[PDB]
Number of protein chains: 4
Amino acid sequence: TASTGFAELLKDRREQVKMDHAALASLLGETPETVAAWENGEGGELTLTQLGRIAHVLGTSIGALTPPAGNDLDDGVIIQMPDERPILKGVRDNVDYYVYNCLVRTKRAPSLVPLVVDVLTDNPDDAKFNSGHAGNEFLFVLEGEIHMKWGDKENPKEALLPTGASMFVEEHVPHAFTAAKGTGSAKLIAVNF
Amino acid sequence: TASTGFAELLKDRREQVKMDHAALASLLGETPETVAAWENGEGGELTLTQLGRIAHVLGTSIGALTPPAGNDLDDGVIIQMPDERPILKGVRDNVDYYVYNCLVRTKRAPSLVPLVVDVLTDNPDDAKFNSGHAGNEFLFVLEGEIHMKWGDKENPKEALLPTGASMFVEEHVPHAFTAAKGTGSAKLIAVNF
Amino acid sequence: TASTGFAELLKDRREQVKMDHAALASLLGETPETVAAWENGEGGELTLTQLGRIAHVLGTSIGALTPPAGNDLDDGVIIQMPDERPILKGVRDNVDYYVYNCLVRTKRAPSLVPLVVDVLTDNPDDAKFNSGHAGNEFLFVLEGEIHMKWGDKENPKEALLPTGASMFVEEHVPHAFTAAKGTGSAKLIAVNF
Amino acid sequence: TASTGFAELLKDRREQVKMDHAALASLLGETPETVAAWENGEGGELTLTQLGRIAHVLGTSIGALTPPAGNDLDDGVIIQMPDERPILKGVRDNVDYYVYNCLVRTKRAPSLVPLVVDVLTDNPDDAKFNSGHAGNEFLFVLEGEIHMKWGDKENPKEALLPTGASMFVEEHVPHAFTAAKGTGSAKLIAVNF
Ligand SMILES: C[C@@H](O)CP(=O)(O)O
Ligand SMILES: C[C@@H](O)CP(=O)(O)O
Ligand SMILES: C[C@@H](O)CP(=O)(O)O
Ligand SMILES: C[C@@H](O)CP(=O)(O)O
């Protein structure tokens, strides 16, 4: 089906730009039958590069010729239990900064990446900024008091957030968190979308 | 500025469809000076209906002629403290079903509506479905055990979710929650986007 | 209607951000009955600025609250006869540069603005550049020979185009046209989509 | 390159969903070194199906992982001469119905497919409907008189269009053309955007 979505999108496009197997094969240096093969479902083994070419000849992108991520929902829903969360230990400059408890995701919303981040450090002076990232992010202070930092890492803005505080960080904005000074650690809910 | 964004978008469009004050005024039954007035910043008092017409004559929509919601961020961020959350008591069939503790919102993401919902009822048999709503929603079980229901209200699907469970409910999918049977109540984090 | 579209959309939004009449009415300095009235179609008299405030209060834009341009097609089609097309003389620096013969348009595609442009001047050295414009444009040399100029007005790239040539000009790219030198006039058919 | 675009995009995604090489490599039955290799441009040989799996595992689509069609403009412009335009004979039911004279196209606007269509038949009763097609279309009667048909092939609406007429056909709406009866042939200029 990753080879079927292609079979038809290739056809949609070939006809969209007004070509035929013979005409297309020619720009790609392939037999007119080869092409028809792809349009059947035999495109499965085409290499990434080969797809870069095909997309090119048809003046479009690989993405346009491939199918969208399938649908992984059970009647519009998808659940995840606490003990099935993927865990990722985050380390910045050989320091256990965060711990990512990845929450439920769906191919129907590829950009939605929910997380429960354990903020390990509690020394604001050593907060480590990222360079910011694409996608707006909504945060919620689960437990503890969070020490937030955003903007220019050199002279950034700050905020002390109590449990229950809710934040929004526009995409590309650099930011960093730590537990409140000396308080040990805090927990957070970060939802990227 | 709700009258300025208009002043220029009106101009952008008038010229976009190749008209002049005189030509435009004519389709609207207005003086050529009236129009120029609007394009200055004097459009402020134009009624909704009057705007429905102007958009029509210019074969576009009111929205296209009005400015986007401003920007309400402090260097890409916006915080909200626990004691400044708007509260809305939800009642279904004269029953205190939920309680909406509205979290941080931003005009930069008009669709993002974060909530902390208190699920008051604990009798799954009397769960009240909505008709579903636009926008995907991410849920997280804050406290208690949640009894979820989705799909057809008559013969719906169910799920018992422990604290920490995370769900996703595709837009338009009907759903309902209650505390686990007899457990009194549960708390949830619902993020619509 | 605009007052009906607004009445349905306003209700949706209010409910989205979890506000009841009372709640919304407060932030606006209005009475719950007034807000209920609006959702009942009685909002047509609302000025552009109050709509701007209502929008802001509901943390969104006026467009989100107003209805789509609407549909003016006839079973999916909209036709226009040669004799019924709008005209606009384009003068630049006190010299008739173009004449715009506006072709079919539609609310189902506002961004689409097709035209038949009469290139009046025939002296390249006195070409008059535009500043570029939102939206891409497709052109077709109808009659005569066109001498196209695009890019930096103080140093443009050029191309002499014969009848039948077709070109694409990405948005916000500046460009200018004139008939081939001495040839008097040329004719294009521009399509802004 | 496709292998470079994929290499940069793959890295972004992996980091987005909070997976390290090891984590991703596992779900794919590959070694951490292999995954690191891909992010290092060495992924060109990957077949369409593995790309489909890698995509799926990263809960997204192949397109999200591949680069944009690319840019083929010349300082914002792309030109095409009359003699260099592609041609495709359109036969329906064993009868030459159209001849497609493909105009300029671009990767910066794949959806844009302009054409000069020669309407070969001149008998309305034997019109050959298409099934409609994605994307809206703008038409212009170049030569002759066109006898347009759209809608339900078993009961179409009709319109005789003189040279210079312009029409819009919303996407997925079926339509057919033929020269005015007996007039031999007509000429259109179709633009699918
Ligand atoms: C809370 C989380 O957003 C921090 P980072 O992963 O973006 O650096
Ligand atoms: C949890 C929340 O989404 C229930 P409803 O407000 O959509 O009915
Ligand atoms: C041909 C036409 O696009 C010239 P301008 O109206 O954009 O200045
Ligand atoms: C004029 C052209 O649009 C006819 P078809 O190619 O869509 O069938």
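Swiss-Prot numbering applies to chain C: residues 6-198, in that order.
Determination method: X-ray crystallography, 3.0 Å.
Cβ atoms are placed via backbone N, Cα and C, with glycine included.
In sequence order, C:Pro179, C:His180, C:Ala181 constitute the residues six or more apart from C:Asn135 (substrate binding site) in its chain with CB-CB distances below 8 Å. What Swiss-Prot records for C:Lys23, C:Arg97, C:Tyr105, C:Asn135, C:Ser136, C:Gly137, C:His138, C:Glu142 is substrate binding site, and it gives experimental evidence as the kind of evidence.
A 10 Å cutoff on Cβ-Cβ distances gives C:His138 (substrate binding site) a total of 17 other Cβ atoms nearby, all chains included. The Fe cation binding site annotation in Swiss-Prot covers C:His138, C:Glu142, C:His180 and rests on experimental evidence.
Positions annotated as domain 'HTH cro/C1-type' by Swiss-Prot: C:15-70.
Swiss-Prot lists C:136-196 with the feature domain 'Cupin type-2', giving sequence analysis as the kind of evidence. For the domain 'Cupin type-2' (C:136-196), DSSP puts the residue distribution at 0 helix, 34 strand, 27 coil.
Among the mutagenesis results in Swiss-Prot, C:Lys23 to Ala has the note: Abolishes (S)-2-hydroxypropylphosphonic acid epoxidase activity. The residue drawn here is the original one. In the three-state DSSP classification, C:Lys23 (mutagenesis position) falls within coil. There are 19 other Cβ atoms within 10 Å of the Cβ belonging to C:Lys23 (mutagenesis position).
C:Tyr105 to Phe appears in Swiss-Prot as a mutagenesis experiment; the accompanying note says: Abolishes (S)-2-hydroxypropylphosphonic acid epoxidase activity. In the three-state DSSP scheme, C:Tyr105 (mutagenesis position) falls into the strand class. Other C-beta atoms found within 10 angstroms of the C-beta of C:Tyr105 (mutagenesis position) number 20, with every protein chain shown included.
The mutagenesis experiment C:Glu142 to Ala is recorded by Swiss-Prot, whose note states: Abolishes (S)-2-hydroxypropylphosphonic acid epoxidase activity. Its Cβ taken as reference, C:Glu142 (mutagenesis position) is surrounded by 19 other Cβ atoms within 10 Å in the chains shown.
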- Item | Cα separation, C:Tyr105 (mutagenesis position) to C:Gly137 (substrate binding site) (Å, whole number) | 17
- Determine, to the nearest whole angstrom, how far the Cα atom of C:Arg97 (substrate binding site) is from the Cα atom of C:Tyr105 (mutagenesis position). 14
- Task: Output the one of C:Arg97, C:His180 that, of all these binding-site residues, has the highest number of other Cβ atoms within 10 Å of its Cβ.
- Result: C:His180
- Query: Near chain B by Cβ (under 8 Å): which of the recorded positions C:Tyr105, C:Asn135, C:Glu142, C:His180?
  - Reply: C:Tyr105
- Task: Determine the Cβ neighbour count for C:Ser136 (substrate binding site): the number of other Cβ atoms within 10 Å of its Cβ.
- Result: 9
- Task: Could you state the whole-number distance in Å separating the C-alpha atoms of C:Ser136 (substrate binding site) and C:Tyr105 (mutagenesis position)?
- Result: 18
- Query: DSSP says what for the domain 'HTH cro/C1-type' (C:15-70): how many helix, strand, coil residues?
  - Reply: 40 helix, 1 strand, 15 coil
